[PDB]
Amino acid sequence: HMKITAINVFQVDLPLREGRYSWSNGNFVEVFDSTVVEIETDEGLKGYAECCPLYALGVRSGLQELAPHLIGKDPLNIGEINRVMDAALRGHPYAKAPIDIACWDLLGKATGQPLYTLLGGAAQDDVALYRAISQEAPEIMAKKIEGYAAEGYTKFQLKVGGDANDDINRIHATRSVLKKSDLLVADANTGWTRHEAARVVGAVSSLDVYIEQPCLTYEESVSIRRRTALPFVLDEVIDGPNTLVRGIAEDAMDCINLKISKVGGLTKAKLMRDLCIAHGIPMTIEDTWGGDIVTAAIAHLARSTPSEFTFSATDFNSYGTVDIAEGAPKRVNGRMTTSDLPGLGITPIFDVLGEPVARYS
Amino acid sequence: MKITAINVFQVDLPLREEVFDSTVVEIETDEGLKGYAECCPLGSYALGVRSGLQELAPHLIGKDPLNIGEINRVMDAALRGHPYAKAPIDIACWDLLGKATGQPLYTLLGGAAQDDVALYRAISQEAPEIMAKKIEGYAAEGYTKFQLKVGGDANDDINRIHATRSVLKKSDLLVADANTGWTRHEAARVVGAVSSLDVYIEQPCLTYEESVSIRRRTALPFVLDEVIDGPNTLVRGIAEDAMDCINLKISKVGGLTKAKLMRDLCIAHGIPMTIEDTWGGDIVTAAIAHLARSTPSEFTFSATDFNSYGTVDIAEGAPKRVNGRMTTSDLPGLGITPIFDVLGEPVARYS
Amino acid sequence: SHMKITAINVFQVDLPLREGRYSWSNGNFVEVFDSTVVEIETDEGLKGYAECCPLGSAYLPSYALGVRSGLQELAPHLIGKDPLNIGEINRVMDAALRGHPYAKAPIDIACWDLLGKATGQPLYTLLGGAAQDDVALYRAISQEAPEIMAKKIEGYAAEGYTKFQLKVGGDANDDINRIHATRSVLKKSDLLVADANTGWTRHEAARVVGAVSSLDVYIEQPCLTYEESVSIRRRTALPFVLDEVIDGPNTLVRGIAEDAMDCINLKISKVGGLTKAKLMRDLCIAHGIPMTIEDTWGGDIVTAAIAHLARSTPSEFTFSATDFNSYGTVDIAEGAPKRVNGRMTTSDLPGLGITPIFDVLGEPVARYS
Amino acid sequence: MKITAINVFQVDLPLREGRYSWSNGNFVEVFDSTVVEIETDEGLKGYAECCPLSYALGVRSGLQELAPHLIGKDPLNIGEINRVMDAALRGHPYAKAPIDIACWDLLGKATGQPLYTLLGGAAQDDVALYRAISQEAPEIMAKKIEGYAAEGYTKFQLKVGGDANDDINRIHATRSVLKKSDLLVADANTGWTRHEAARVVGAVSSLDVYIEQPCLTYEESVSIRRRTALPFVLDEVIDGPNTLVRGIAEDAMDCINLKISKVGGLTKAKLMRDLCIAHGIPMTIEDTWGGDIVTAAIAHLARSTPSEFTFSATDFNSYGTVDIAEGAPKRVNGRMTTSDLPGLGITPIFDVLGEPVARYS
Ligand SMILES: [Cl-]
Ligand SMILES: [Cl-]
Ligand SMILES: [Cl-]
Ligand SMILES: [Mg+2]
Ligand SMILES: [Mg+2]
Ligand SMILES: [Mg+2]
Ligand SMILES: [Mg+2]
Ligand SMILES: [Mg+2]
Ligand SMILES: [Mg+2]
Ligand SMILES: [Mg+2]
Ligand SMILES: [Mg+2]
Ligand SMILES: [Mg+2]
Ligand code: NI
Ligand code: NI
């Protein structure tokens, strides 16, 4: 019955409290380029979503190539929405994800149900958080991590995947300033070749640390997994159910990181999440980056996941200084929760969103 | 919302052509909405459905029926196995979720992918002229997919499969379902002797290991049923290339929550499903049709209209066969309403 | 001369703990177990007995109900059957009911008890012959503060126990402390098994086995599934034990072929009775796999079954057994094994060699005839 | 109860057909069988028989090593009897088997039970029989198989494993004179290399036949298993629980042949049988050869095996002309059964056995 009448695309800068974020391969960003999507219906309801990769041009040009073909369609038939887009455009999961998420928001609004119920039921009241720690000098990384620990975070993900020696130093320096019970993940974001990775995991093999996504490919990464007894996490190479199943059958990892937009939206993320639970694979529920609306999606998928299989999530809104939505999850002593309001539970602040850089109708 | 009572009904389901013991479950909430489901195994086994529900129910009073993930965790913690007792609880909660959200089940299961769905016809082994006349009638009402029961004497089964393949249109599909009835050596002989027929082989043996042994020796399209009992065994089969299709029985796998996950895994790996259950009346058939409607045609080998095969209607708003196919309404939940005159008084109440 | 089953009577009995509470993985705990005793009556006047006691409280509706409802569903199919034809008994049960190994186990064991009585032989002979006069025992150590686990272990080692099963599979960091603390209080020759009872995910298990890699400890059942456990197996050089996932000869065969473990625990009732347990036992011997002979829990009648199976296992392949009856406060049968200096034996009386104490078992909660 | 004496008897078993021939040009006209009798201090006696396909001299000199170690021991403790035998003599299943079997007979006698009850319980009232067909000219094997079919036998093992071309002709000639429902196993008894086996199974691929033990080794035999769609049987390489488990785990066969004496006695055979049942593997329950006493053991093991997993048994006593015991199984219409008498249920005809050829006390 309900039909999509317009898709609007908004652009908003998300600056960083820390001023810069840096990771593997020397990459950095000072101000993130976020895109918010609004889907309007013929019955007054509107759905929202956000995509913010580490790219933003591709999100918006991707949306150009997808949106016109969704006009008139039913936003509540989420399977059919996804079918159209996949038939419309190869790849571009970053353009696809916000359409999918905005449709789930509409589904929640139309049904009067918060997303965690619609994603399978509330499995936990609130959710464990990690803080990502930008790639810098070892002693600076150590200092920032003490700060965040003092705010109540108990899980941390270092951005290594730089020079191998540098990273050995970074992992040592940060592990040394944490308390025993705090959890430290070294996330290379693909920045090592296997001989580099071998040297890093060799030199930290007695540290209480997790090794995450050492190399670019699945095969290179498994080569590392087979040489360490340290608990091991795959992230970028797990982009859908097929690669996930393969990694499960082949014992390629102990945990995965699930980036909602990278895998193409909530529909896909949910499938992977249900698969993992079935095989005892805990997940970090996150995304590439974002603000209030990205954080809301994260928190709803996470709350619908048992604590047992939530390794961690993160709260991207607190990393930035610009608020783009009201009713977003907030962090209290290192943990996040949501309200029980319908859909994502959020209300965009149109004054900061400004004018839509694109309309489709 | 809170579950305030679980009531258990018994109903005899006679066949048109001997009587099955079906169980219907009603869940009542402190808000007036009620959820329904049905479970009917082949039979004995109905006792276990009702004893399982007896063991489950007390743990569910007070719970939020809409938190379907929590309902399932609670059931799995209280009781091991018994998928036939867990399944109607799960489905009745899905029906409540539809009711509370005013959405048909196919939408809540991921969205309508098919306006209506294919069915299949089991072909009784009779004199070749009686078969051929029935086939003409089946073909006239839209049927193009057919099944025969095998899994008995190997040489007899070889004959039956040849006989039945002969009387069908070349474009018709034929599935030989051994229903686990063969040992490895029997199965090898049968699939060996029909290697040049356009036939599917379904569930030759009792276990996964035995079935895989047969799989590795035949090029014929290969279907597993009984041994694919959950997402875990499914992923095993997927990774080991143990089968081209499956038969998905909603109750045997423990409900829609589990069937849905299995359904999505199959889609992702190009594995079509026969979507049915062990048996049932109107309310089992509704669950089947909603799940089949949320599956694309490409991955629906067929569904089944069990209610066509009985003589007692137990719910209104049920799916109905028209011209070899079945659909659902868009009413909330399963879209059915039970006919309580037929169901009788509860055989059990929990509160 | 063809003996037939005339009735099945089912008794319920509470079994409290000397220690007051027993705690294991996932924050599970019990203070009073809910045990079931089965009595198989025959037209000759001979009776067979068995006990089954899964991990659960008499004070909540738990797994013991499923033992008793499973017996309810089996019983009608057993009336008139020949209980000495144990193969047929098991075939009749499997046809009647899927799963419910805890319901089927005591019927099988009670039929063995009847075979022993009909033949005048003790179970250990019918199960293959006495290979040991008495059997080494381990003590299960409840999951608590490391200091309390360490202190209880010292007490039990002083009573003569030389082997121990820690109940870990809680929080990983706690479990690391528990394993160090308890290993430290035991002489080198005492054996220490860290039994997770499926209580860890693989990343948790990886951290724990990495942190105890240099201790003389065994790691048992780290994770829920076979696949998750084998992933831990491949990353540790420590001796490795499987338990819950070895539910029968088929998974046992799989684990042997794939080098998934160095030892197993054999829980008689969980595998579905002495007939299944014996097959698995003999297969273990042929492949050089030591076994812990045990059960989920129980009192004197469980303990008798354990003792007979253990006695019929060569010492070389008996990693241990346990005497569940000395963990509790309530005696339910005469003629049961009694630990002496960390070991138990049996009498040569026919069958299990036990006679229940009906003052304690009370009135049957069900009779089927 | 304890063993007070062990007597060893020798008896010639001639063939009704005058000769039996099998792979590699082998043949025998008169079998040299050994019967063991174990005396106890209570006056009960246990009996067994072993008759391998010289081998007999091996059985008897093996017993010469074993028996003295058993005087004084408890024969109802079958496990301890076996352990004493294994610590005395490495290998020699044919020498150990009749001891193990004779103790099972004693256990039956001491308990008042027939062996089929002590081996696990009656599973069939009577059992299907096959006739072994001697390796001769095709038309001779064909004429003999017809006569045996006329007597009621519905199953047959050809003794092939000779020249490949001859074997192809044998298998064609015999298949063609049988009713459709009769089963035909082509048993090469290891007599082919794999190029020979490949030609044979290629040439008979459209016949309704089973292929048994084509080659000497497990590895060579599996190579044939993977090439053919025909049902496949292993025999000689399945010599114990360990090779059986390897075969099961590797999907090396659809059925097995279980030779009681070759695997070391009823104890090991029961173990193997019970494992075969668990994994859905039907068995041919047999032995190398023998008279009435070997037959009684076969029949008791067959009777405690469900019909579904009894591919067949054979009644060796009907192949020969010398009766050595009363109470033995007698084939009636291609089936045999046992009485319910205790133990093996037989009593040796001492008249036929003659004076013991060895005595131990
Ligand atoms: Cl049908
Ligand atoms: Cl008695
Ligand atoms: Cl010739
Ligand atoms: Mg690099
Ligand atoms: Mg990452
Ligand atoms: Mg018609
Ligand atoms: Mg069959
Ligand atoms: Mg089927
Ligand atoms: Mg845990
Ligand atoms: Mg254990
Ligand atoms: Mg040759
Ligand atoms: Mg042979
Ligand atoms: Ni593009
Ligand atoms: Ni039950």
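In chain B, numbers come from Swiss-Prot; the residues present are 1-17, 29-54, 60-367, in order.
This entry, so its header tells us, was determined using X-ray crystallography, 2.2 Å.
Backbone N, Cα and C atoms are what each Cβ position is placed from, and that goes for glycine too.
The following features are taken from Swiss-Prot:
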MUTAGEN   B:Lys165 to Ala  Loss of enzymatic activity
ACT_SITE  B:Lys165  active site, proton donor/acceptor
BINDING   B:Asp193, B:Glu218, B:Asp241  Mg(2+) binding site
MUTAGEN   B:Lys265 to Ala  Loss of enzymatic activity
ACT_SITE  B:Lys265  active site, proton donor/acceptor
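Taking Cβ-Cβ distances under 8 Å and a sequence separation of 6 or more, the neighbours of B:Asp193 (Mg(2+) binding site) in its chain are B:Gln163, B:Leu164, B:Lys165, B:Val166, B:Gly167, B:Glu218, B:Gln219, B:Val239, B:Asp241.
DSSP gives B:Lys165 (mutagenesis position) a strand state. Shown are the binding-site residues B:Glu218, B:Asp241; of these, the residue with the fewest other Cβ atoms within 10 Å is B:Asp241. The mutagenesis positions in question are B:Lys165, B:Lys265, and the one with the fewest Cβ neighbours inside 10 Å is B:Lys165. Secondary structure at B:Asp241 (Mg(2+) binding site), as computed by DSSP, is coil.
Those residues of the chain, other than B:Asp193, B:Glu218, B:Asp241, with a C-beta within 8 angstroms of the mean position of the Mg(2+) site C-beta atoms are B:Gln163, B:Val191, B:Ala194, B:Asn195, B:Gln219, B:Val239, B:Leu240, B:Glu242, B:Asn263, B:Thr290. For the recorded site, B:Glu218 (Mg(2+) binding site), the DSSP three-state label reads strand.
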